[PDB]
Amino acid sequence: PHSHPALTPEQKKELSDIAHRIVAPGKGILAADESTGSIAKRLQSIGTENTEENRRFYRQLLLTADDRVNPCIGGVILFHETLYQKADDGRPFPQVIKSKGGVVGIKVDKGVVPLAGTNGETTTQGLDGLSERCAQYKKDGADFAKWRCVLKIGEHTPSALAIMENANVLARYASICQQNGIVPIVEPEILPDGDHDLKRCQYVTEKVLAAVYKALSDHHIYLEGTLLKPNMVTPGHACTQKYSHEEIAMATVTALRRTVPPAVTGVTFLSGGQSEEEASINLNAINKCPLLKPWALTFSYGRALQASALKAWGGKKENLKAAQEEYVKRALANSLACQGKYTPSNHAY
Amino acid sequence: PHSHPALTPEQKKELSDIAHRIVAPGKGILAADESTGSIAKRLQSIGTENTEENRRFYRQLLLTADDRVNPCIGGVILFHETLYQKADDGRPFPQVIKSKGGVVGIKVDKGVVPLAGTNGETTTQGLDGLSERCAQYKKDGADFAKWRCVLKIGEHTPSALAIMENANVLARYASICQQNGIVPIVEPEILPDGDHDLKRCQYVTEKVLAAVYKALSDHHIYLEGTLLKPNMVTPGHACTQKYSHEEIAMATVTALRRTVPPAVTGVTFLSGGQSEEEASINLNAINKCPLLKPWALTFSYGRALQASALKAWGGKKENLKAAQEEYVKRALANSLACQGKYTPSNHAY
Amino acid sequence: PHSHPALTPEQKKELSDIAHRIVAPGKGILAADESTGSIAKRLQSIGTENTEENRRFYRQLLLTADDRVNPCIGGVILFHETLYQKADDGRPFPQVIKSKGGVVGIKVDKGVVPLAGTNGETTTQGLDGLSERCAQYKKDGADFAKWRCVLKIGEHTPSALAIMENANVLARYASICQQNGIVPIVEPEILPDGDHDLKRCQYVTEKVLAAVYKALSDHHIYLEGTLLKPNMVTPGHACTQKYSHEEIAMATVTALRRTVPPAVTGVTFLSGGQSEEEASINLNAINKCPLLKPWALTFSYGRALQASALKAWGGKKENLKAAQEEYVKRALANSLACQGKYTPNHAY
Amino acid sequence: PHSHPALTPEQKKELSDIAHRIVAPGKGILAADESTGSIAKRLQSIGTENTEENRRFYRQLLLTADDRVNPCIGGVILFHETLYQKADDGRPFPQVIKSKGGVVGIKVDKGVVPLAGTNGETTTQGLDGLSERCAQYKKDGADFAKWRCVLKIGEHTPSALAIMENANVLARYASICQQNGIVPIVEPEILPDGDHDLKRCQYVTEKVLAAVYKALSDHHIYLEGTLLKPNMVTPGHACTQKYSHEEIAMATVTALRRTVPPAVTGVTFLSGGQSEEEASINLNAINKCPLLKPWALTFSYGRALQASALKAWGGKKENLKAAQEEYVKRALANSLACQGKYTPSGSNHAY
Ligand SMILES: O=P(O)(O)Oc1ccc2cc(C(P(=O)(O)O)P(=O)(O)O)ccc2c1
Ligand SMILES: O=P(O)(O)Oc1ccc2cc(C(P(=O)(O)O)P(=O)(O)O)ccc2c1
Ligand SMILES: O=P(O)(O)Oc1ccc2cc(C(P(=O)(O)O)P(=O)(O)O)ccc2c1
Ligand SMILES: O=P(O)(O)Oc1ccc2cc(C(P(=O)(O)O)P(=O)(O)O)ccc2c1
């Protein structure tokens, strides 16, 4: 094969430097990039009207929490609307984030679409005009991006088509980001839905991540200028067999060691529906796993950072500080967890 | 693998019936889907201002040419703008086309974009929201679509990445079309640029089309409900070796026989920069090639149907009939050519 | 990609000419390449000892049937042992075959082996030293070869690995054959075992054959110098739903039309465990199917040509003529069937 | 996809334990598996007749070198013939190797064959009957195997076909070995021939290794029970641009970090035509490279361990001790090199 380099040394340095800042020791990501339809559910859960101002205020509440979160938060993923909103003091939210030591991220996918001829499987759209969007987002303060693909474990899923196509579109997204100075977070989420056990999740995760990294290679992606946002390896939500956090950690770290090249700068786990505590305990067990882990293992959490804060807020401005305190408590917990410092046989894998 | 049928028998019948109508014996396609920027080059060549009204009048001139074209024209590919324009008598252009026995087609890609890490290679964008666009276009009178991928022959091209990715995006586009009752024309154009010879073009065409049909299989595409729009197999533009039309025909038909399943309903060749006469003579020779050809071999021509008509028009309303006459003459010529009736060893392939 | 031609025009002409001779109109293939272990079961079924001489005599019985078979038999696939055996008159069996207008073929695979990490799936071995073996078989009178891959329909099979790997090894085998003047018959057999229905067999057959032809493209195989030996598309053995021969034919031809490039010179169906009559009726229906079929559709039959002959023989020399007559009858039947002359769609 | 496990936990433990023993800190591999035709060239260069006894004597000279080599040699790759030969005292050579702390390996490929339709590219044969051969070799004392694929950098090579096919056959070989308790060393050698530069070798090495590990995944290979034997990343032999050992090290380690999952137990470099000292200096620089390296980085050397010993021997029995001393000296040097402790005394964004 013949090299026509995708990136200059200067471009590589920029991307690697950004990626490393996001996942520096003790740091993880606040995933605050819920679309309006997704944040509508959460505001509904606290009897709060889904208005642009309430969304602004709620995002403000998280982003302006006090300086205790600064060493915990290496990056914040925003939804488009929020990237262009301002705090009460008039500061653009990206400036707020940066002033606290955080890197600003932007979700750029345009959601899932059905794959015809599959058993309810999807790919993800959003490539059209993405290069121009990335150039604009970079000018407007974002240095990394997020794109979510979704796979499901079932009798006939994930299919060969779903694995190949989601890996391929992730690679296209990553390529476009890197041409524009944006670090792509590659998110091939395997949902926990179903009654499958831990070893089945581990098996599917291994196959998916092998496909992801082959596609990234085929598309000439610079891995040092990327992050990976995978599911932890867990039993299915409905699995009747029970597992310890140490078993979840061993399956997760084993799957990653078998598939993720050491050049990848970091792994920022999604927590899906895990409780706030569950997500911290699992991340902590992952970091205590006694296998060699050549990448940062940290968090990219939404509900696992926000659930208690949202409830404490309750849509009432006078609950601001109480709500922020709940978020700080989870930021501190997960900052400890991504160092193996949180307290509330590998051949079998 | 497990079947979760992409299409019902009723959906398949609709797509197969449309595809067969377009390429019925003696019929081919007027490719009139030049974007505003693309048609600008045309109108500039005749000192005509690139306004919507001038574009409307020119498209009208072609679409309302007299009834002699009806048995020649099985389909017309339109650009979005034109699908929603009307002739002077108030008739929507899709109604004009249908009243003359033509199927209405719509170009749906959003142009090429660069593949990072390649020697100037591209893929094509346009999948975002494509399902909704197809449903709307179907409602508004279109029954087939076009999507153009572009590959180039050079020292290191087409690369494995470019072949793989362009084949994959063609398959996604085809899948989405078929879910919405739209027959996709799959266009993997290999440009004739360069100094390569006929056998190099044949080799690359064979490899590209094998990749295209494997991707269509992987994505569960119903081939009977598709058409193929390939390059003919020709020497490169800068090649100094001379070849006969019979050699071009043999290389073209051999390449297609080696790659295109008989289930594909028809092949509608692009002619690129070929002269009007060259494109007709080549197509005629292709149809006279003594090898077995289990698909229709016809035309999807732009300049090869329009060049003399555009010149005779000159932007002047009073040249209407003179311009229409030149177009009619080429429609008649190519209708004969796609039957092997136009007049102005295989182991070596 | 860059062309470094696998084959010269002269090499291509040789392979295309051989391939076309084998499947010329009215002609099919006698598949007589059973391993000794497979033919043992057969000789036992007629109380005949599985000796070298009894195998020789049985193969002689088929190969020296009278000249009525000549327009029926375009090729005969032999097992190694038989390629080097002689008829009673001293003629090598390849000379016997050629003297009757047949092309001689040689089975070259060395059987299936298990794919670790699968649910009982296999690939096929036999590439080692294959080039030198082909060169020798060519000198010894063979002009085509056969290699059998085996796939199974089940809840999780055929797996992506099994499809990928069997397609790849077929392509390697085909490539080596073509370098040595041998036409490869590519046999990706999907077993009929199981209770799946006709559309499931059609779906799997379509996916397998697409993978096969992509692998053949990747390995620079000259399709005009090949033949395909697939399963017909049928319900599984244990399927309770019943289908007509016209439905089997439509599914089979549709699957082939969706995957087999017109450049492939011919399709020579295996019949497996189908009765002699069933195999003829199905092949006839395939050829009467009213879709366009740009390749020869004929037979590569073993038991469907041999079953009644084996019975009439019974291991007894005095039944030679009676046994040969049964074989001739099936050769004639299948010669008619591969022309659509034998008498005893959007839903696809 | 559905798991029908290729290996039990016990089988995995056996393979992982073997793999780790071979590449334990300070240890590398003596690659002594030259076929009869290949060793003929070596013996002629010292005017010695290529007889079975001379081959036995030469292999004995290496395998019975004194105990200084024991902490240096974690594994020895043998050719079939040698696996069944005995030392002068009657001990089978596998017992000799084991008694000195080494794991016994067996080369199981049957050589390269040409890929039709390529510019002189090859794949490698040897799968036929390989399972039975592996079971027999395991019984007869071998615990790991070697299989060599060869790729070339040129105008149109390595081609997509060559990359795909060599990766696939390596995966088949690895699968069969692991079913029989044999650790497969996966060797996708990219030859150094040609005038390409360092960044071109790095690029091709990255693409080849990504294909290798995708194939191993597709074939359900247990990476912890494997080793990798790649080329170092170097300029081509005819390249006119000069590079430092630190640049070679950086390019090599970067390429591996970008493709080799951390689960792989170790990387045992081939040295090709590098001189004895060059192969040690480069391996040492690789181990001093200031990037994170989550696998052992050690040697699987033939000529780089044998060249001076072969010369000092000269086919003369009376030169035995002198010849063994030269081998010991290279074993000691490379044991230091694979720890980054070798001395002659005894920007990464640019990649
Ligand atoms: O609304 P969409 O446009 O589809 O975008 C999404 C989709 C899923 C998300 C999940 C999270 C968290 P969760 O709160 O734990 O679910 P996770 O850590 O990434 O899983 C956060 C933000 C998300 C945004
Ligand atoms: O402007 P774009 O949006 O990119 O869309 C295009 C691009 C190329 C085209 C080529 C043709 C003819 P040609 O006039 O002979 O070149 P062909 O037969 O398809 O080659 C016709 C219409 C085209 C429209
Ligand atoms: O013993 P092996 O070495 O594995 O080789 C084989 C395997 C299957 C065979 C099947 C047939 C006939 P069948 O008698 O109808 O089954 P088919 O027409 O090819 O199916 C003929 C010869 C065969 C030889
Ligand atoms: O003769 P074959 O059957 O083909 O088997 C081979 C081929 C190449 C070899 C190279 C080496 C050394 P080298 O002596 O340095 O070349 P490397 O370190 O593995 O390169 C050692 C043993 C070899 C054996």
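Chain D is numbered as in Swiss-Prot, which gives 2-347, 360-364 for the residues shown.
Heads up, header says this was done by X-ray crystallography, 1.6 Å.
A Cβ is built for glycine as well, from the same backbone N, Cα and C atoms used for every other residue.
In Swiss-Prot this protein carries:
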type     : residues                                      : note
ACT_SITE : D:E188                                        : active site, proton acceptor
ACT_SITE : D:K230                                        : active site, schiff-base intermediate with dihydroxyacetone-P
BINDING  : D:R43, D:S272, D:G273, D:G274, D:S301, D:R304 : beta-D-fructose 1,6-bisphosphate binding site
MUTAGEN  : D:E35 to A                                    : Reduces activity 14-fold
MUTAGEN  : D:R43 to A                                    : Reduces activity 14-fold
MUTAGEN  : D:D129 to V                                   : Alters protein-protein interactions, leading to a dimeric protein
MUTAGEN  : D:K147 to A                                   : Loss of activity
MUTAGEN  : D:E188 to Q                                   : Reduces activity over 1000-fold
MUTAGEN  : D:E188 to A                                   : Reduces activity over 100-fold
MUTAGEN  : D:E190 to Q                                   : Reduces activity 20-fold
MUTAGEN  : D:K230 to M                                   : Loss of activity
MUTAGEN  : D:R304 to A                                   : Reduces activity 400-fold
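Annotated features, which come from Swiss-Prot, shown on the structure.
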| residue | record | DSSP (3 states) |
| --- | --- | --- |
| D:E35 | mutagenesis position | coil |
| D:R43 | mutagenesis position | helix |
| D:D129 | mutagenesis position | coil |
| D:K147 | mutagenesis position | strand |
| D:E188 | mutagenesis position | strand |
| D:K230 | mutagenesis position | coil |
| D:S272 | beta-D-fructose 1,6-bisphosphate binding site | coil |
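For the segment bounded by D:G347 and D:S360, where 12 residues are absent from the model, the Cα separation is 29 Å.
Cα of D:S272 (beta-D-fructose 1,6-bisphosphate binding site) to Cα of D:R43 (mutagenesis position): a distance of 16 Å. Sequence-distant contacts of D:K230 (mutagenesis position), defined by Cβ-Cβ distance under 8 angstroms and a gap of at least six in the same chain, are D:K147, D:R149, D:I186, D:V187, D:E188, D:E190, D:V268, D:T269, D:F270, D:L271, D:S301.
Across D:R43, D:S272, D:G273, D:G274, D:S301, D:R304, which the record gives as binding beta-D-fructose 1,6-bisphosphate, the greatest C-alpha separation is 18 Å.
Set side by side, the mutagenesis positions D:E35, D:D129, D:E190 differ in how many other CB atoms lie within 10 angstroms of their CB, and the most is found at D:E35. Checked against ligand 4, the recorded positions D:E35, D:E188, D:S272, D:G273, D:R304 give D:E35, D:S272, D:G273, D:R304 as the ones with a Cβ under 6 Å from it, listed in sequence order. Once Cβ contacts within 10 Å are tallied over all protein chains shown, the binding-site residues D:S272, D:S301 are led by D:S301. Taking Cα separation as the measure, D:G274 (beta-D-fructose 1,6-bisphosphate binding site) is nearest to D:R304 of the mutagenesis positions D:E35, D:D129, D:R304.
Of the binding-site residues D:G273, D:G274, D:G273 has the largest number of other Cβ atoms within 10 Å of its own Cβ. In terms of local Cβ density within 10 Å, D:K147 ranks first among the mutagenesis positions D:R43, D:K147, D:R304.
Taking 8 Å as the upper bound (exclusive) on CB-CB distance to chain C, the recorded positions D:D129, D:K230, D:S272, D:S301, D:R304 give D:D129 in sequence order. The recorded positions recorded for this entry are D:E35, D:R43, D:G273, D:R304, and the Cα of D:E35 lies nearest to that of D:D129 (mutagenesis position). Cβ contacts within 10 Å of D:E188 (mutagenesis position), excluding its own Cβ and spanning all protein chains shown: 26. Closest to D:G273 (beta-D-fructose 1,6-bisphosphate binding site) by Cα-Cα distance, out of the mutagenesis positions D:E35, D:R43, D:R304, is D:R304. Each residue contributes its Cα atom, and for D:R43 (mutagenesis position) and D:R304 (mutagenesis position) those atoms are 10 Å apart.
DSSP assigns D:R304 (mutagenesis position) to a helix in the three-state reduction. Distance from the CA of D:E35 (mutagenesis position) to the CA of D:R304 (mutagenesis position) is 10 Å.
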